[PDB]
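Quick notes on the structure that follows.
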Amino acid sequence: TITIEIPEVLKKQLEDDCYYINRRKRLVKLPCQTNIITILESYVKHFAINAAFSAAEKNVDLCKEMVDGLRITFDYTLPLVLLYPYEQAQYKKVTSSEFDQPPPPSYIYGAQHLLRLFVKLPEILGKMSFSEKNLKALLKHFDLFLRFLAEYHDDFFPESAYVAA
Amino acid sequence: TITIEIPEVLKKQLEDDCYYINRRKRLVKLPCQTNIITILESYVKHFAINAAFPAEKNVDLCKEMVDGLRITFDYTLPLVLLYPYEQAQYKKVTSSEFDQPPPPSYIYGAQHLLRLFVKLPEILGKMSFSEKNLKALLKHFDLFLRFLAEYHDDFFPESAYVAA
Amino acid sequence: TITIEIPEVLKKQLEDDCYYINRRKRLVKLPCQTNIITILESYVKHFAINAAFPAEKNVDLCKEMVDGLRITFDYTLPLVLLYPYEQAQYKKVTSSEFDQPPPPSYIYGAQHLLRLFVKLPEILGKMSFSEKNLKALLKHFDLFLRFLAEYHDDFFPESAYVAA
Amino acid sequence: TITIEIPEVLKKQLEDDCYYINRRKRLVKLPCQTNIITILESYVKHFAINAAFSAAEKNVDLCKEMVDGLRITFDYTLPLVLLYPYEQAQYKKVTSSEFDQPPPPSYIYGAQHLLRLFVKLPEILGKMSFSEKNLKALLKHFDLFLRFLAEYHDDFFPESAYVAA
Amino acid sequence: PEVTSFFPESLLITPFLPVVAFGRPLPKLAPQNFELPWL
Amino acid sequence: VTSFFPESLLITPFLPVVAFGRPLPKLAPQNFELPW
Amino acid sequence: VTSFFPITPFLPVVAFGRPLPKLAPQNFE
Amino acid sequence: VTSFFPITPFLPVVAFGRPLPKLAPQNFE
């Protein structure tokens, strides 16, 4: 089985997230001022400079594939496997309002839900059969991203992201 | 087998298109000032104005068609809609949101969009449509093709093609 | 979801089967003196005798089922019908018309054929059967399973199992 | 495009075959006393003694895959693409008479129809995308088989194989 | 017997088992009368 | 009905939605929960 | 590695009048 | 070479409410 280790800073964050929604009865305000598209855009910039200057790991092109994979994976996953029972009415309401189709989850949700995906990812990645060489390189790129997500946790996860409605 | 009739105004247009590229050795300037995304957005508006004054007066059903077209085109273009000469252009164009390759829909225009209507029946045969849904869809292509024929002069300027 | 009810005589048999292999550490002797090809050939005769004295009493429809079973089994066995212990046996058995690997149907017997009826519903879910054809088919499994239960003593001798 | 060269001895044989059926109005007697299963069996034996005693082309295992491929390919191909308009009634009558299903074309037809397949094979092989390394090895194994078929043409192709009601 | 949307999980796709010759799936052939590529 | 059998049996390969170079798989709806 | 990345209807295996689905290996229970 | 030889439903690309078939490259005519 596949394991993707979560930085304990973000493990806590996930526990907080849970407590907020199904206990303190709170919801992330949507759309997030800073959505998943922009979070991912930010990482790519940061990846690119951290290569050029420093000292599959340092591959900026390989990074971009990962990020794009994430936004496709999230778009599909969110309404199926990443919601809490309480968050259901919010999803229905949000997607109901290019050709006037339903905006994709990536343009609506933010860091809170993106992180949830990293819990489900191993399950999902097991079901698509990756080659040995390609999987390791990919899993490493998640670690880097998670490291990045932990390193700037204060900025990506403001408490004011949650709402009482 | 599925048939999608092309208005003879556009049939001619397609014959012109062919002559330009593999005989007069010309190429559509890319990106088109007016691309497929905007052509499709224009039709939706002027479907909805038309509606104002159950089947194919369903503006929602229209929108599904248009979105299908842009997905189908995006996939189809580099595989089945190019001429042998147009190959180098495609390579060069796609090489230059996350700095990925812009999708064919944002680059190409009315010239190539029309080509798709030639290949569509073949493709639509391969995905098994229900009776009720296929007829409704085919009618929505007719309407779009009439729309395309009705404003043929605006959508198809000759100056769209180049020597360089 | 599809359900194929197993006669409780055979349900027990399946529980016995399990206990033998991964607890009492036993294995069906292979090849079985009476294999799946012959079991299936026996049922067809029986069916035809029973038919004499709808789609139920349709001998041709019966034959399609039986052939489907032997195809389905041939494919299924090494993937979804083995126990972890039975793996080394399979490897050894298939290793020894054109000197290819004898198909599972000519090697295995009633013990494994029955296992398939547990997995069948989910497999049958994945191939989309028409309403009319599925019901007729499921009924033909019931008849076969009753047949299997009716002569359970003959098809399932305990001596079918060994332990080094 | 893929080319499979036919030994001119067998090219002639194919021209004869044609003349017999749609001009002299003749049909191969079915089932053939020596069918395709046995022809293929015979080649494998011949291949194996040859590899052992001589001077991918020598790989007896690779040969066996070819032969098996041939009988599967033939079974499927015959009633679709290998018959002449006149031969249609024969096929219908033949297959109509393990579980009392229709005997597969391989057990009924002989050298006459097997050869026909080598005409259609290139088009068919074009449609399944073979890797470079695997295709060349395969095409060579057809050459060897065709050489074998030409070398014993008198035995495999008796004229008495054809019929007239 | 109207229609308002072309869109409906039954949209998911099951890989099926190919009949395989020489390590590749057997392809589509449309019926055709046998003819020799040299008249 | 007399036969389970009928060209319609031929199988069309369809275009996968692809993430990280692999097709996206089936997921049955499920309420999100933390593995600890 | 520099990418996670690298057309014809086919004949299927048929049983009971329908194509056989591919199955991922699994221990029987 | 010694052989000519060398599992999950997937999400497809959908258009007009149905999956898009894969297409073998071809010159337009």
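Chain H is numbered as in Swiss-Prot; the shown residues are, in order, 553-558, 568-590.
Per deposition record, X-ray crystallography, 3.0 Å.
Placed from the backbone N, Cα and C atoms, the Cβ positions cover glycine too.
Database features, via Swiss-Prot:
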type	residues	note
MUTAGEN	H:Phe556 to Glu	Strongly reduces interaction with MSL3; when associated with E-576 and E-589 or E-577 and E-589
MUTAGEN	H:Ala576 to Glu	No effect on interaction with MSL3. Reduces interaction; when associated with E-589. Strongly reduces interaction with MSL3; when associated with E-556 and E-589
MUTAGEN	H:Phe577 to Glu	No effect on interaction with MSL3. Reduces interaction; when associated with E-589. Strongly reduces interaction with MSL3; when associated with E-556 and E-589
MUTAGEN	H:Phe589 to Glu	Strongly reduces interaction with MSL3; when associated with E-556 and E-576 or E-556 and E-577
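Where Swiss-Prot records a feature, it is marked here on the structure.
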residue  : record               : CB count, 10 Å
H:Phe556 : mutagenesis position : 22
H:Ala576 : mutagenesis position : 25
H:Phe577 : mutagenesis position : 24
H:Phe589 : mutagenesis position : 20
Q.
Which one is it, among the mutagenesis positions H:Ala576, H:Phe577, H:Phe589, that lies nearest to H:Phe556 (mutagenesis position) by Cα separation?
A. H:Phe589
Q: Report, as a whole number of Å, the distance between the Cα atoms of H:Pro558 and H:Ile568, which flank a stretch of 9 unmodelled residues in this deposited structure.
A: 16
Q: Round to a whole number and give the Cα-to-Cα distance in Å for the pair H:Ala576 (mutagenesis position) and H:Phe589 (mutagenesis position).
A: 21
Q: Work out the three-state DSSP category of H:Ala576 (mutagenesis position).
A: strand
(Q) By the criterion CB under 8 A from chain D, which of the mutagenesis positions H:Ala576, H:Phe577, H:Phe589 would you report? (A) none
Q. What is the separation, in Å, between the Cα atoms of H:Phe589 (mutagenesis position) and H:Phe577 (mutagenesis position)?
A. 23
